[PDB]
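What follows is a set of notes on a single structure, which appears directly below.
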Amino acid sequence: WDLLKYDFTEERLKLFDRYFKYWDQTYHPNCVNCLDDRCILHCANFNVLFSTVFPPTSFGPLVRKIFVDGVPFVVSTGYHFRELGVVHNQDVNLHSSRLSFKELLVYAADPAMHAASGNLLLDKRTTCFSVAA
Amino acid sequence: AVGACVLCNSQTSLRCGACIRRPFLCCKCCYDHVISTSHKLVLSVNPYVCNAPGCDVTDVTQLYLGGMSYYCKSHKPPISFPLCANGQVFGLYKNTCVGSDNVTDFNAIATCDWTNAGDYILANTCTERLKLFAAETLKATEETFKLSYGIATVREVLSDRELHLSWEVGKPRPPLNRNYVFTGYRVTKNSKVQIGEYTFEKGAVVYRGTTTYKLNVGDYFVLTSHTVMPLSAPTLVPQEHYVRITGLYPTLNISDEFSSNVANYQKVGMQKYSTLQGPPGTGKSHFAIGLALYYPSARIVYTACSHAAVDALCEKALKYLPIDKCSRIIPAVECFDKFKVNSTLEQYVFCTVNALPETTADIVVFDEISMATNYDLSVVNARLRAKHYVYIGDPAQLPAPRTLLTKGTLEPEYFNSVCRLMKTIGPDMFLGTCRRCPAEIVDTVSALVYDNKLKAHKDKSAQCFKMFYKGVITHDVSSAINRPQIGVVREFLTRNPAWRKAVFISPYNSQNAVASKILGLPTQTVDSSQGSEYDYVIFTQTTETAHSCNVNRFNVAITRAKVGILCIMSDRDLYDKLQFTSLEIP
Amino acid sequence: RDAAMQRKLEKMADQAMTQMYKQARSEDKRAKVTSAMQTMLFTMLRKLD
Ligand SMILES: [Zn+2]
Ligand SMILES: [Zn+2]
Ligand SMILES: [Zn+2]
């Protein structure tokens, strides 16, 4: 799979049509489109099965380059859950003058900047997907 | 939140909300600023305002302490405490405060919105902290007054040096000078992008820029100002008489290139901060340049109040100082880019106050001290920290842009902190060998203002003629039209076309605006032209008002020419004072 | 009454001054933490290549 590819929305629908063609309930590959919490659970159950196919590198925070004071930043403007599908932030500022406290806290808590500013990590002690050092 | 006071430098948490700068005030100081002014809003970690829902009072003496919040009389709880008590507003450090009997100066600085010269007089005749607060208040009100001007919405782009520009109705016309450069930022499809900084001046506005650009639809230029940060560093540390020449490294080899400046350098090496009173062109541009070569052992830092005035500094600096070892830091408007960027550790540093990082040096030279204000001096001293400060010039130059000044122009000795000691206690140093201007101009300025300290260079050719015209005064927008002067221009140019090889000097470009219909030459302002001049000069005063063309305007504007200058003395001030030639129409 | 209402007002003023000191210290801590976080973000962005 393409390393940059994270959506897989079409692939999830193709998997559902291939293995659950006559499952008579609407399946939302992205749980943002679900009707209620019961539908969220229903579609997340299928997303659990369908995410075992897609690469583990395509999940986690969905990051893009934004500019603050004209200086580029790498922040997570979305997330690709193995269960909730692709979720995109709604209040995403690709450009900004300055961040006072709230956006500063969000970007500090954001693993995007730390992972992008860290060294690639291959930790063979654990089978868990390492991100960065 | 918490900081030192302006009158006492004592820690306090009270800030005047009705002050444009909101300085920190001691409890006694806050009380004094509250009782004697209409400043009824005082700020703290929380604003001193009635927090009761449905109330809008914003006083302080009417505000009472109720519970954990603030209330007025109409909403205070039964347990209430007056904010104004014991001659001090309730705030942090209510027991550790000294106050000051000098409270009228602070009130005059704050209450008066910089309308007359007395505000500047009292701002300059006080302590450092009060002067800095006055300077930042003046900058804030200058920004407010500048934002109340017209907005240039470009409807069409016609050609170069001229635009099909229109604006709104009612909004006034920007002034003539370059002090109102436009730095607006337009939007094209999604957000703001880079535009650039240019100094639009009146010659449908001529731009004095060396680069080219094509405007688009919806692009507008605004008088963009900056946020005035608080000023910490003083203008200058007090002087002290040194016993020996210290602070600068004495080298065993001395420079014999400027024999008449060795004594000046020796005297500078004895004083902490010094300033030499010399007319424009009296080694003003190269005094620091020759100092950097006489003693190549001091960190020489050059700075100017204008970004467009650095070309005169760099014209001969590259010939005198080395080019390889000198460099200019390029921030991330037209200057050299062949230098090496990010040269933090360098003996010679060229930069501007807008983007000057923290650094240290030994000798700092500030050319063009007339147009720099106390805020500019504080910025210069805060960006660059050194034990010596050198000021080149004199108060008898073109004054600073006192745009909000409505009454009579400020006296030269009140322009800056340097001008205060330059004219009251006496000039620390003076130049007695001024071999730059001939006998006419040097003798005139010596007999006029310069304490007969200048001597004749060479003989006066007495080739200058003055005609006796009268003219009529009529204002249309900001200038006047004089057909008799149009007549005398031709009556002077009739003799030879070789007279024209000159630079047209005029504070107001109305003559160029009138002539543009037939000639159309690009317009440039004389604000930043020192150090570069031609032999012949074309001078048309066209004015007689003391508001701008006052007594201290022409005595240094006639010093630019070498031997040829128009000396049309249409004003009845020095006509019957000198001996030139004059004739009537045959 | 002068030793019960005035003494209560003095205690209330001391409590208010203490709360103001705590709020000022909180704002100073906010400024320090803001500067630290901003510098951390700016010094980790420069290593992004
Ligand atoms: Zn005030
Ligand atoms: Zn005080
Ligand atoms: Zn109230």
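Residue numbering in chain A adheres to Swiss-Prot, whereby the residues present occupy positions 4660-4792 in order.
Structure determined by electron microscopy, 2.8 Å.
Note: Cβ is positioned from N, Cα and C throughout, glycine not excepted.
Secondary structure at A:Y4665 (variant position), taken from DSSP and collapsed to helix, strand or coil, is coil. Neighbour list (A:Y4665 (variant position), Cβ cut-off 8 Å, at least 6 residues apart, same chain): A:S4717, A:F4718, A:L4721, A:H4739, A:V4745. Quoted from Swiss-Prot, the note attached to the natural variant A:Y4665 to H states: In strain: Omicron/BQ.1.1.
Under the heading Zn(2+) 9 binding site, Swiss-Prot lists A:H4687, A:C4693, A:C4698, A:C4702, citing experimental evidence as support. For the recorded site, A:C4698 (Zn(2+) 9 binding site), the DSSP three-state label reads helix.
Residues within less than 8 Å, Cβ to Cβ, of A:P4715 (variant position) and separated from it by at least 6 positions along the same chain comprise A:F4788. A:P4715 (variant position) falls within a helical segment according to DSSP. Quoted from Swiss-Prot, the note attached to the natural variant A:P4715 to F states: In strain: Eta/B.1.525.
What Swiss-Prot notes for the natural variant A:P4715 to L is this: In strain: Alpha/B.1.1.7, Beta/B.1.351, Gamma/P.1, Delta/B.1.617.2 Iota/B.1.526, Kappa/B.1.617.1, Lambda/C.7, Epsilon/B.1.427/B.1.429, Theta/P.3, Zeta/P.2, Mu/B.1.621, Omicron/BA.1, Omicron/BA.2, Omicron/BA.2.12.1, Omicron/BA.2.75, Omicron/BA.4, Omicron/BA.5, Omicron/BQ.1.1, Omicron/XBB.1.5, Omicron/EG.5.1.
Each of the binding-site residues A:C4693, A:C4698, A:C4702 was scored by the other Cβ atoms within 10 Å of its Cβ; the lowest score goes to A:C4698. Those residues of the chain, other than A:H4687, A:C4693, A:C4698, A:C4702, with a C-beta within 8 angstroms of the mean position of the Zn(2+) 9 site C-beta atoms are A:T4685, A:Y4686, A:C4690, A:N4692, A:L4694, A:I4699, A:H4701, A:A4703.
Sequence-distant contacts of A:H4687 (Zn(2+) 9 binding site), defined as residues of its own chain at least six apart whose C-beta falls under 8 angstroms from its C-beta, comprise A:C4693, A:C4698, A:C4702, A:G4744.
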